[PDB]
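Asks: Pasting a structure below so you can have a look.
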Amino acid sequence: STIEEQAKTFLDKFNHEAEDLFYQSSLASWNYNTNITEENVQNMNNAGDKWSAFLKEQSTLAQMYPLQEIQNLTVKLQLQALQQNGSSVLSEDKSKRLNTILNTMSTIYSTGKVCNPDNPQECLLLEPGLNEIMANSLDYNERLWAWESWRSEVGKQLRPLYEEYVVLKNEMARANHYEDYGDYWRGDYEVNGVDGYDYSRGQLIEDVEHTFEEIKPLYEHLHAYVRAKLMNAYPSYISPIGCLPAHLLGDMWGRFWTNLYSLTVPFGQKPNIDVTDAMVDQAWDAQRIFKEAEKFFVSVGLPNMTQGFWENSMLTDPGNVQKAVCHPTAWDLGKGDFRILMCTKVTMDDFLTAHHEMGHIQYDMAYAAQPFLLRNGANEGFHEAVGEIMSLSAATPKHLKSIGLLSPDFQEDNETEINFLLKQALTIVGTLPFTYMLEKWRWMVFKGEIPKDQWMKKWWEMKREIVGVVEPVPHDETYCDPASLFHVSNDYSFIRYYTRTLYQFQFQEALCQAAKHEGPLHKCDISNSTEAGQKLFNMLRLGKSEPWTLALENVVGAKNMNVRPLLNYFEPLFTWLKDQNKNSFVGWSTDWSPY
Amino acid sequence: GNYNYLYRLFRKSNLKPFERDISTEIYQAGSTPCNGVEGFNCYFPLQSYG
């Protein structure tokens, strides 16, 4: 007769009614991804339309339930997650124009066009092309030309579209009784209604800034080392005091620096730890890889795979008989069935991607003991970090030689360890300042701190001051440079990767100290430790029922987001970088634009 | 999806041991009387399984 009983009844009814629809939609999506035909796409579209109609219908009845007369935290969180208006508090024409702009931007970004001059052909799509030209090439002219073309052709063309998109998003955020769109995106890490464990929505910016202030020395040393190693490759192209150019970062946008491992390798005569050729010499396939991954997961304390996991997963590419996407995805159906869609090869990266997907499935099975409104990770970075930590811990030579991949008589030299640490640095920390700068730019352009003009000017001044990247060609106030990414042109956040990076080292240090292991962290294997596995299993069962601060305190023992584990992990590499940068210049300076 | 098996979900009181109920009256969670039709707090008692 009270509000609590009616709220619980409505929540139970919604959870019982939406599970079947979600399972049908997931099955349709699986049938579409595993079989590209004219009927699967129609079935998936119909399922998506039905799900959208159901979600829109089950929102007005949930909004009627008040939130200020609730004593249960779980019911309040479920109602807050269900009463999300989103794109509903707006006008018809405004929402239609916003959807049209989103769709046309997505199509323009997905299609793409090269259209090289003085050539009536060779105007390719996002298929193989400028990617490998900007990744594994050493020519300055073609790289500069590609970096200019990709930013001038898919750039200023979407400037008014992006302006209207930002304006409409700010209007939607302000019309929902909330602050600007930046605050709406930051509200994902908001914790209210809990005494002691409350986390302010604005404290996230201060925490990120405090972590970046301590990351700054390591990133500066890494940038100095990269510049010193690059000056020997491009004579009279990079100054030891200036900043590195944009098109010489091994990436179209300079996000990942994985392609610089072949040019910045200190010991080029020492082989890596690639055990790909060791598996092809004997009977090994995707089934054996998944069996070894399950054996590694059960050695910590995680349960085994489900019965439907081994009879429904398509771990082998069927070939030309049918079209199927080979993108590694973790399917969470919600009815006890869990399967992974991946064309697992006998390579090395797939060996860790399989463990990543298995950790995702483990987290799914862990939080599957909650209602539908809570069957998800704590934040948008924990679900990926749970698999990322396992993929990082499974790539150790000790685990490979214990399974039977690496030879037991293989010596553990320090050159290979330094090379592995440098590769991990280039693949992890190389995107942290870029992500931070992009997120700060999005926050300042959504809040209102940046006027309508002077967007690219402030973008480049931040990329020169905060980041160590400089543009090779000057761009006026008409080009649209930041809109060249996928997350910006499709309304996707970027702080999730930064949170995952700041949480993975903490989780690794916690799971290593829980097993009573001595020595450095880069060689600490999470195996044969039941206490750490039990702690991780108890922590993953929280999900969205409890705040992420309580989960971090239960898995680590901290109430904030710290970066000290990252420093403790990179200290063996930080000391080596300090010793190598003794006869060089540390840091970078501004006012060195190659104009 | 097999929608042939159903189950009773909403009730106003606990059942006695070895008791079987046949009436399928709509449940009422609020003070508003349910006039035989669904509404804000008027839900169907029987729910199907998947």
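By the numbers in Swiss-Prot, the shown part of chain B spans 447-496.
Here the Cβ of each residue, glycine as well, is placed from N, Cα and C on the backbone.
What Swiss-Prot shows for this protein is this:
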VARIANT   B:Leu452 to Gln  In strain: Omicron/BA.2.12.1
VARIANT   B:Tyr453 to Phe  In strain: B.1.1.298
MUTAGEN   B:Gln493 to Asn  Reduced host ACE2-binding affinity in vitro
VARIANT   B:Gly496 to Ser  In strain: Omicron/BA.1
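Locate each feature and note its surroundings.
Replies: Non-local neighbourhood of B:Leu452 (variant position): B:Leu492, B:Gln493, B:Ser494, B:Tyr495, each in the same chain, at least six residues away, with C-beta under 8 Å from its C-beta.
Reduced to three states, the DSSP call for B:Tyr453 (variant position) is strand. Sequence-distant neighbours of B:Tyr453 (variant position) (same chain, 6+ residues apart, CB-CB distance under 8 A): B:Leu492, B:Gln493, B:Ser494, B:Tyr495.
The Cβ of B:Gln493 (mutagenesis position) has 15 neighbouring Cβ atoms from other residues within 10 Å, across all protein chains displayed. DSSP assigns B:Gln493 (mutagenesis position) to a strand.
Long-range Cβ contacts of B:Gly496 (variant position) within its own chain (separation 6+, distance under 8 Å): B:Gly447, B:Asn448, B:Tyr449.
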Asks: Near chain A, which of the recorded positions B:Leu452, B:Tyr453, B:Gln493 can you find when the cut-off is a Cβ distance under 8 Å?
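Replies: Near chain A, the qualifying recorded positions are B:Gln493.
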